[PDB]
Amino acid sequence: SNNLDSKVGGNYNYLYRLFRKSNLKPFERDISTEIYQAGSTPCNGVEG
Amino acid sequence: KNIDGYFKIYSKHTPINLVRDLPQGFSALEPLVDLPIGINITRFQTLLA
(Lines of atoms letter the chains of each structure in order from A and count residues from 1; the text may use other names and numbers.)
(Lines give C-alpha, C1' and ligand atoms only; values in the text may rest on other atoms or scores of the structure.)
Protein backbone atom coordinates (compact mmCIF):
# COMPACT_ATOMS: atom_id res chain seq x y z
CA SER A 1 0.00 0.00 0.00
CA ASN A 2 2.98 2.35 -0.41
CA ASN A 3 1.19 4.24 -3.19
CA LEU A 4 -1.70 5.03 -0.81
CA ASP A 5 -0.64 4.95 2.85
CA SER A 6 2.62 6.88 2.40
CA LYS A 7 2.14 10.65 2.72
CA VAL A 8 5.06 13.10 2.69
CA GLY A 9 7.17 12.37 5.77
CA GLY A 10 4.79 10.05 7.57
CA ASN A 11 1.24 9.11 8.48
CA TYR A 12 0.15 9.56 12.10
CA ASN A 13 -3.13 7.70 11.52
CA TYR A 14 -1.13 4.43 11.71
CA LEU A 15 0.60 3.87 15.06
CA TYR A 16 2.14 0.89 16.84
CA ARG A 17 2.92 -0.08 20.43
CA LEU A 18 6.70 -0.11 20.76
CA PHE A 19 6.76 -1.35 24.37
CA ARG A 20 4.43 -3.41 26.55
CA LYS A 21 4.63 -4.74 30.09
CA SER A 22 3.86 -8.33 29.06
CA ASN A 23 2.54 -10.36 26.13
CA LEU A 24 -1.06 -9.63 25.16
CA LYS A 25 -3.42 -12.55 24.66
CA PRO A 26 -4.37 -13.47 21.08
CA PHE A 27 -6.78 -10.99 19.48
CA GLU A 28 -6.44 -8.68 22.50
CA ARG A 29 -6.64 -4.91 21.98
CA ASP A 30 -5.32 -2.43 24.56
CA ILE A 31 -5.17 1.24 23.54
CA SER A 32 -3.91 2.47 26.93
CA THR A 33 -1.30 5.21 26.58
CA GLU A 34 0.27 4.62 30.01
CA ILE A 35 4.01 5.26 29.94
CA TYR A 36 6.16 2.13 30.11
CA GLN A 37 8.07 1.97 33.41
CA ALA A 38 11.02 -0.43 33.56
CA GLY A 39 12.40 0.63 36.96
CA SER A 40 11.10 1.34 40.44
CA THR A 41 11.25 5.13 39.99
CA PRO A 42 7.81 6.50 39.01
CA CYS A 43 7.84 7.90 35.48
CA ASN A 44 5.17 10.53 36.27
CA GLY A 45 4.01 10.34 32.65
CA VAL A 46 7.25 11.75 31.21
CA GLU A 47 10.13 10.01 29.47
CA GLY A 48 13.43 9.49 31.24
CA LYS B 1 -18.43 -16.48 30.57
CA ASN B 2 -15.93 -14.94 28.15
CA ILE B 3 -13.80 -17.04 25.78
CA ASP B 4 -11.20 -15.15 23.72
CA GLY B 5 -13.46 -12.11 23.73
CA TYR B 6 -16.62 -14.10 22.94
CA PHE B 7 -19.26 -13.66 25.65
CA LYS B 8 -21.40 -16.80 25.93
CA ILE B 9 -24.89 -16.59 27.43
CA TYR B 10 -27.00 -19.53 28.62
CA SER B 11 -30.55 -19.24 29.98
CA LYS B 12 -33.22 -21.46 31.52
CA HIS B 13 -36.79 -20.79 32.63
CA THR B 14 -38.83 -23.29 34.65
CA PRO B 15 -41.63 -22.87 37.21
CA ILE B 16 -40.85 -23.54 40.87
CA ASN B 17 -42.54 -23.52 44.28
CA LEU B 18 -40.10 -22.19 46.88
CA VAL B 19 -40.32 -20.37 50.21
CA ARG B 20 -36.68 -19.78 51.21
CA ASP B 21 -33.16 -21.12 50.64
CA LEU B 22 -32.95 -23.18 47.40
CA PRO B 23 -35.06 -25.79 45.60
CA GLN B 24 -34.16 -29.45 45.18
CA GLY B 25 -33.97 -30.55 41.56
CA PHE B 26 -32.00 -30.59 38.33
CA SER B 27 -32.01 -28.29 35.31
CA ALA B 28 -30.04 -27.48 32.16
CA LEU B 29 -29.40 -24.14 30.45
CA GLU B 30 -29.83 -23.65 26.69
CA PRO B 31 -27.89 -21.18 24.52
CA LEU B 32 -29.57 -17.78 24.16
CA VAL B 33 -27.24 -15.48 22.17
CA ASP B 34 -23.57 -15.03 21.25
CA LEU B 35 -22.01 -11.59 21.77
CA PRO B 36 -18.63 -11.04 20.02
CA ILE B 37 -17.84 -7.91 22.02
CA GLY B 38 -14.23 -8.56 23.00
CA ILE B 39 -13.97 -6.50 26.20
CA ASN B 40 -12.37 -7.85 29.37
CA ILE B 41 -14.75 -8.10 32.34
CA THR B 42 -13.51 -8.06 35.94
CA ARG B 43 -16.65 -6.91 37.78
CA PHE B 44 -20.42 -7.01 37.37
CA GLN B 45 -23.47 -5.26 38.80
CA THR B 46 -27.13 -6.16 39.30
CA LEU B 47 -30.16 -4.17 38.15
CA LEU B 48 -33.52 -4.40 39.93
CA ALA B 49 -36.86 -2.66 39.46
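The residues of chain A that appear here are 438-485 by Swiss-Prot count, in order.
Quick reminder: no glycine exception, Cβ is built from N, Cα and C everywhere.
All protein chains included, A:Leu452 (mutagenesis position) registers 8 other Cβ atoms within 10 Å of its own Cβ. Among the mutagenesis results in Swiss-Prot, A:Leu452 to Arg has the note: Increased resistance to neutralizing antibodies. Decreases HLA binding to NF9 epitope. Increased binding affinity to human ACE2. The residue drawn here is the original one.
One entry in Swiss-Prot concerns the mutagenesis experiment A:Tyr453 to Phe. Its note says: Decreased HLA binding to NF9 epitope. Increased binding affinity to human ACE2. Taking Cβ-Cβ distances under 8 Å and a sequence separation of 6 or more, A:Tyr453 (mutagenesis position) has no neighbours in its chain.
Among the mutagenesis experiments that Swiss-Prot reports, A:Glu484 to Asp is described with the note: Increased replication in human TMEM106B overexpressing cells. Within 10 Å of the C-beta of A:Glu484 (mutagenesis position) we count 6 further C-beta atoms, all protein chains included.
All protein chains shown were included, and the count of other CB atoms within 10 Å of the CB of A:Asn440 (variant position) stands at 5. When secondary structure is read from DSSP and collapsed to three states, A:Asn440 (variant position) falls in the helix class. Natural sequence variation is annotated in Swiss-Prot for A:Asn440 to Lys, with the remark: In strain: Omicron/BA.1, Omicron/BA.2, Omicron/BA.2.12.1, Omicron/BA.2.75, Omicron/BA.4, Omicron/BA.5, Omicron/BQ.1.1, Omicron/XBB.1.5, Omicron/EG.5.1.
A 10 Å cutoff on Cβ-Cβ distances gives A:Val445 (variant position) a total of 5 other Cβ atoms nearby, all chains included. A coil conformation is recorded for A:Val445 (variant position) in the three-state DSSP classification, outside any helix or strand. Quoted from Swiss-Prot, the note attached to the natural variant A:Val445 to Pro states: In strain: Omicron/XBB.1.5, Omicron/EG.5.1.
Under its natural variant annotations, Swiss-Prot gives A:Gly446 to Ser the following note: In strain: Omicron/BA.1, Omicron/BA.2.75, Omicron/XBB.1.5, Omicron/EG.5.1. For A:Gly446 (variant position), applying a Cβ distance below 8 Å and a minimum sequence separation of six or more within one chain yields no residues.
Natural sequence variation is annotated in Swiss-Prot for A:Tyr453 to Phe, with the remark: In strain: B.1.1.298.
A simple way to gauge crowding: the CB of A:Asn460 (variant position) has 7 other CB atoms within 10 angstroms, across all the protein chains here. Recorded in Swiss-Prot as a natural variant, A:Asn460 to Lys carries the remark: In strain: Omicron/BA.2.75, Omicron/BQ.1.1, Omicron/XBB.1.5, Omicron/EG.5.1.
Among the natural variants in Swiss-Prot is A:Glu484 to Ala, noted as: In strain: Omicron/BA.1, Omicron/BA.2, Omicron/BA.2.12.1, Omicron/BA.2.75, Omicron/BA.4, Omicron/BA.5, Omicron/BQ.1.1, Omicron/XBB.1.5, Omicron/EG.5.1.
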Would you kindly give the Cα-Cα distance separating A:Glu484 (mutagenesis position) and A:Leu452 (mutagenesis position), rounded to the nearest Å?
18
Integer Cα-Cα distance in angstrom, A:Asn440 (variant position) to A:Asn460 (variant position):
33
Expressed to the nearest Å, what is the distance separating A:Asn460 (variant position) and A:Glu484 (mutagenesis position) at their Cα atoms?
22
